[PDB]
Amino acid sequence: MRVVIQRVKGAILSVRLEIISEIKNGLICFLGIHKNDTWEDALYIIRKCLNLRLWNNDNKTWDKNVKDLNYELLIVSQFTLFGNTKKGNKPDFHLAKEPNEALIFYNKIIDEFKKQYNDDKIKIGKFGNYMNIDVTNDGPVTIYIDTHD
Amino acid sequence: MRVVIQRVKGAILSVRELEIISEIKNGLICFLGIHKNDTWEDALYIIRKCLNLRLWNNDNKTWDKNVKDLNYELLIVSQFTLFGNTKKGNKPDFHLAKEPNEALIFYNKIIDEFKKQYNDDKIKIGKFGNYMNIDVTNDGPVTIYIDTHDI
Ligand SMILES: NC(=[NH2+])NCCC[C@@H](N)C(=O)O
């Protein structure tokens, strides 16, 4: 699976527009799910999101993680991360997991995020819906991981 | 070269008490990571796709219009953390990222080219190397990732 991790002062997530999720300091994680992903692919993303040391702990750089500072996570599902753009300019999403299967996988991932950290600290979107996210990027600090490495 | 493209209704960049230096309305924010062994052909591929990827709908059609077609803007923000290696451990390390003194030369070259291949007034930038705060209204959201070393 693929993940783009961005570090935020906060994020406001809204749908067609009414705010339906919000977080202060922490991480927005765009989570694309490859169609051949295993529950081991999930665990790698979760371990990494919860544990990656992305904050300066005053005086020592790259030291504290989301759990350490008691920060929040917003997980947004982004199938467009499997938009192959090597052919034309029309991205093709043929590696992406099928929407239904994907929702079931996405959910489990969220359960586990809650099981691994804290369930008040994990926010979400409306899986396959138009969303509008005001993100305050801190740094900014972008982190990419394709677990197929 | 590594890039994360995000579709935006707008974007507001501020550097250090915060001061606003850059704004775009509708268009693309582009977190651009520059590999140690990047050549100019790597850069052109980045510049091309950002300008030419059809990330917007139009009438019937989906994935049909690119940033230029709509007279939209780009905000290009260098982001070495894209080469933050996370295979080993929970501390990121950036050994694969290019050296700051040259990255800066490469990034400007790139910015010029971004203007040359579109329009001078449609390309906003960050403040290379410096700490930045960026408000992004993500439209979709739509996230695209390209690693040129896959080509
Ligand atoms: N899908 C979504 N909610 N947001 C992204 C825009 C996708 C659009 N090309 C489409 O309508 O297919």
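Chain A is numbered as in Swiss-Prot, which gives 1-16, 27-159 for the residues shown.
Header entry for method reads X-ray crystallography, 2.8 Å.
For all residues, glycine too, the Cβ spot is worked out from N, Cα and C.
What Swiss-Prot records for A:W72, A:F89 is tRNA binding site, and it gives a large-scale study or a structure entry as the kind of evidence. Mutagenesis annotation in Swiss-Prot: A:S87 to A, described as Partial loss of deacylation of D-tyrosyl-tRNA(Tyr); the structure shown retains the original residue. For the mutagenesis experiment A:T90 to A or S, the note given by Swiss-Prot reads: Wild-type deacylation of D-tyrosyl-tRNA(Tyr). Taken from Swiss-Prot, the feature active site, nucleophile covers A:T90, and the record attributes it to a curator's inference. Here the residue is the original one, but Swiss-Prot notes a mutagenesis experiment at this spot, A:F137 to A: Loss of deacylation of D-tyrosyl-tRNA(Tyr), loss of deacylation of glycyl-tRNA(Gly). Per Swiss-Prot, mutagenesis A:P150 to A is noted as: Loss of deacylation of D-tyrosyl-tRNA(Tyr).
Cβ neighbour density within 10 Å is lowest for A:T90 among the mutagenesis positions A:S87, A:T90. Where 10 residues go unmodelled, between A:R16 and A:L27, the Cα positions on each side are 4 angstrom apart.
Proximity to chain B, defined as a CB-CB distance below 8 A, holds for A:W72 out of the recorded positions A:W72, A:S87, A:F137. Neighbour counts were taken at the CB atom with a 10 A radius for the recorded positions A:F89, A:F137; the maximum falls on A:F89. Look at A:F137 (mutagenesis position): DSSP puts it in coil. Cβ neighbour density within 10 Å is lowest for A:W72 among the recorded positions A:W72, A:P150. Among the recorded positions A:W72, A:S87, A:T90, A:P150, the ones whose Cα sits within 10 Å of the Cα of A:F137 (mutagenesis position) are A:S87, in sequence order. Under the DSSP three-state reduction, A:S87 (mutagenesis position) is assigned to strand.
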